[PDB]
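Trainee: The structure is given below, and queries will be raised subsequently.
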Number of protein chains: 2
Amino acid sequence: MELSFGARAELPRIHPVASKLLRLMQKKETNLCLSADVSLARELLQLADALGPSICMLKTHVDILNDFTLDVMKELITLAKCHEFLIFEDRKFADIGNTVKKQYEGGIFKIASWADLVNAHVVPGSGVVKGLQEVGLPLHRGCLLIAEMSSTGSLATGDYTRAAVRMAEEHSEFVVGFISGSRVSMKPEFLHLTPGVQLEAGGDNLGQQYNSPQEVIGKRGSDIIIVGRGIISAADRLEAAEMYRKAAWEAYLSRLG
Amino acid sequence: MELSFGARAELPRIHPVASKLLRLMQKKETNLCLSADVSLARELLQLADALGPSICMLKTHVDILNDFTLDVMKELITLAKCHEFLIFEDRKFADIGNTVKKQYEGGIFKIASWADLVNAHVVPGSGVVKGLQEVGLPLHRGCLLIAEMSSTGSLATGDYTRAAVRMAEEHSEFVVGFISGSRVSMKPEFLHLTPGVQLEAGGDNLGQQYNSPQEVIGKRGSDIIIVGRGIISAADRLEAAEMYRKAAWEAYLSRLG
Ligand SMILES: O=c1cc(O)n([C@@H]2O[C@H](COP(=O)(O)O)[C@@H](O)[C@H]2O)c(=O)[nH]1
Ligand SMILES: O=c1cc(O)n([C@@H]2O[C@H](COP(=O)(O)O)[C@@H](O)[C@H]2O)c(=O)[nH]1
Ligand code: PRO
Ligand code: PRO
């Protein structure tokens, strides 16, 4: 009884940020999240503009942007609105609730002011979510919980993964899904986003491991692929993004049947 | 066969950053780390100057400083050198190795340029440490691994804690100890730093739980207490720091016997 992205966007318990995302995924035929892991604002913005039509989401690491300003993020929002994609700051909040609330709202990045989505590790216990939601619920934001990781030696397995799913399902007013390698929740209101994706087999020299779009979307049941170097290190990033988009989209279609 | 801090500073396998810390702890009779969880640079610097003689370490969250600049960190270094304490940026790196290397060296904070110590969660596997050490070893820095957390529902227990200890003991050229609630390693070359500390019982409304200096240093065998609100929310932060310093130091002495 698997529903399309467009039908999932209408589910009774859907979060509004998840619904917006699912609707634009269906409209644009994309379940690709670009991992824009660059250090220059101009490159970030040029990628966002050119690849915007091909992506459902742009994932940032603003803390690696050498020339971050809030006005860069204003320009990114313009592109996100134009091309219709969400902005996901991959901050991996991972502290006690009292600390993460300040890290999300404040400092020089003011993440909550521009990021539709953020994510959190579950290791601190549910206070990490409660602290973020003090800021994010008034701002109509969503959060993803890290239930599994792609890297060698990941401890996000077994009972840890189960705890992440329970934490999400108990904070569904704010948590909209997971970073995971596979479908971890049986509730269709939750999004599954999977990093560690390339077309070719392999990894990196610092513990990254890759699986293909067909494997992660088609076999493992995830919704969205997160792709960094498979796109950004290519010469033609637009054609690379299109290859990843077509791969992930067809894997999704074939699995709906 | 418990050694004093000053003797631990001479151990054959000691890391140079740990040795520097242990020597100044012994010299100054302090095993207190101030958690300087403030949003203004002037308050950060005024606390560092006034409390510097009372502390072995100042723990920052630079991502909550509304008016961060690199020149603020230059002024903090001056105070750290004057008063003899280490600077610990509590960034909780928690990503794949390729990402954390960039988050540690780069962006607007350039953490590795000013922080003696950083810390990491072990959930990604050991690539998190390998990525950080690509930057931190050339810069003669150290790292702490988060083996336990103070907050309600923490998943850093059992086999997760054991994995953190193994990861530290296999990366001892860079990892100098732990964030933990107790002694987790039997190797005296590793430092144990414990947050979730107040003189009075209680917690916060976002999952923080407190234990006393006597409990954590004296019974649970930790080395250093990390104290935020128990000091910073007090009217007289200097006298508060002195009360925490005296508590932690006496608990350490009584346990050496
Ligand atoms: O398990 C995880 C979780 C992540 O967010 N990531 C992130 O996804 C991206 C992967 O990038 P790449 O495709 O270049 O390996 C990085 O930004 C990384 O921080 C990951 O690789 N694995
Ligand atoms: O297990 C942990 C790990 C931490 O670093 N911390 C940090 O230690 C400090 C605790 O502050 P406080 O004493 O105000 O509760 C915070 O900066 C928090 O981020 C913690 O409380 N528990
Ligand atoms: O792992 C494999 O064999 C295939 C080849 C390309 C990606 N997956
Ligand atoms: O928990 C208790 O009872 C004591 C009282 C102060 C701190 N510890």
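FYI, residue positions are counted from 1 along the chain as it appears here.
Header lists the method as X-ray crystallography, 0.9 Å.
Heads up, the Cβ atoms here are built off N, Cα and C, so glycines get one too.
Per Swiss-Prot, the features are:
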- B:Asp90: active site, for OMPdecase activity (ACT_SITE)
- B:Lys92: active site, for OMPdecase activity (ACT_SITE)
- B:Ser35, B:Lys59, B:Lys92, B:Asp95, B:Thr99, B:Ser150, B:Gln208, B:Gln209, B:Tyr210, B:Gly228, B:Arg229: orotidine 5'-phosphate binding site (BINDING)
- B:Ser35, B:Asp37, B:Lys59, B:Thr60, B:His61, B:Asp95, B:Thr99, B:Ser150, B:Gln208, B:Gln209, B:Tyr210, B:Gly228, B:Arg229: UMP binding site (BINDING)
- B:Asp90 to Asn (Swiss-Prot position 312): Loss of OMPdecase activity (MUTAGEN)
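What's the neighbourhood like for these features in this structure?
Mentor: The DSSP secondary structure for B:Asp90 (mutagenesis position) is strand. Within 10 Å of the C-beta of B:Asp90 (mutagenesis position) we count 24 further C-beta atoms, all protein chains included.
The C-beta environment of B:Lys92 (active site, for OMPdecase activity), restricted to residues of the same chain at least 6 apart in sequence and closer than 8 Å, consists of B:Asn119, B:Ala120, B:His121, B:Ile146.
B:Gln208 (orotidine 5'-phosphate binding site) carries neither a helix nor a strand DSSP state and counts as coil.
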Trainee: Please work out which residue of B:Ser35, B:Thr99, B:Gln208 has the most C-beta neighbours within 10 angstroms of its C-beta, and give that one of the binding-site residues.
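Mentor: Answer returned by the neighbour count: B:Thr99.
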Trainee: Less than 8 Å, Cβ to Cβ, versus chain A; work out which of the recorded positions B:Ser35, B:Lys59, B:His61, B:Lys92 satisfy that and list them by sequence.
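Mentor: Answer, by Cβ distance to chain A: B:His61, B:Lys92.
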Trainee: Mind computing the max CA-CA distance among B:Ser35, B:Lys59, B:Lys92, B:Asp95, B:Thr99, B:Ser150, B:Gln208, B:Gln209, B:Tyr210, B:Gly228, B:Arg229, which the record assigns to orotidine 5'-phosphate binding, rounded to whole Å?
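Mentor: Across B:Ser35, B:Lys59, B:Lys92, B:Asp95, B:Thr99, B:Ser150, B:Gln208, B:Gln209, B:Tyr210, B:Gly228, B:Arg229, the two farthest Cα atoms sit 33 Å apart.
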Trainee: Filtering B:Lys92, B:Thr99, B:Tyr210 (recorded positions) by proximity to ligand 1: which pass a Cβ cutoff of under 6 Å to any of its atoms?
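Mentor: List returned for ligand 1: B:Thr99.
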Trainee: What recorded positions in the list B:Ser35, B:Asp90, B:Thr99, B:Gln208, B:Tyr210, B:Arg229 lie within 10 angstroms of B:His61 (UMP binding site), counting C-alpha atoms?
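Mentor: Passing the 10 Å Cα cut: B:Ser35, B:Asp90.
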Trainee: Within 10 Å of the Cβ of B:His61 (UMP binding site), how many other Cβ atoms are there?
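Mentor: There are 23 such Cβ atoms around B:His61 (UMP binding site).
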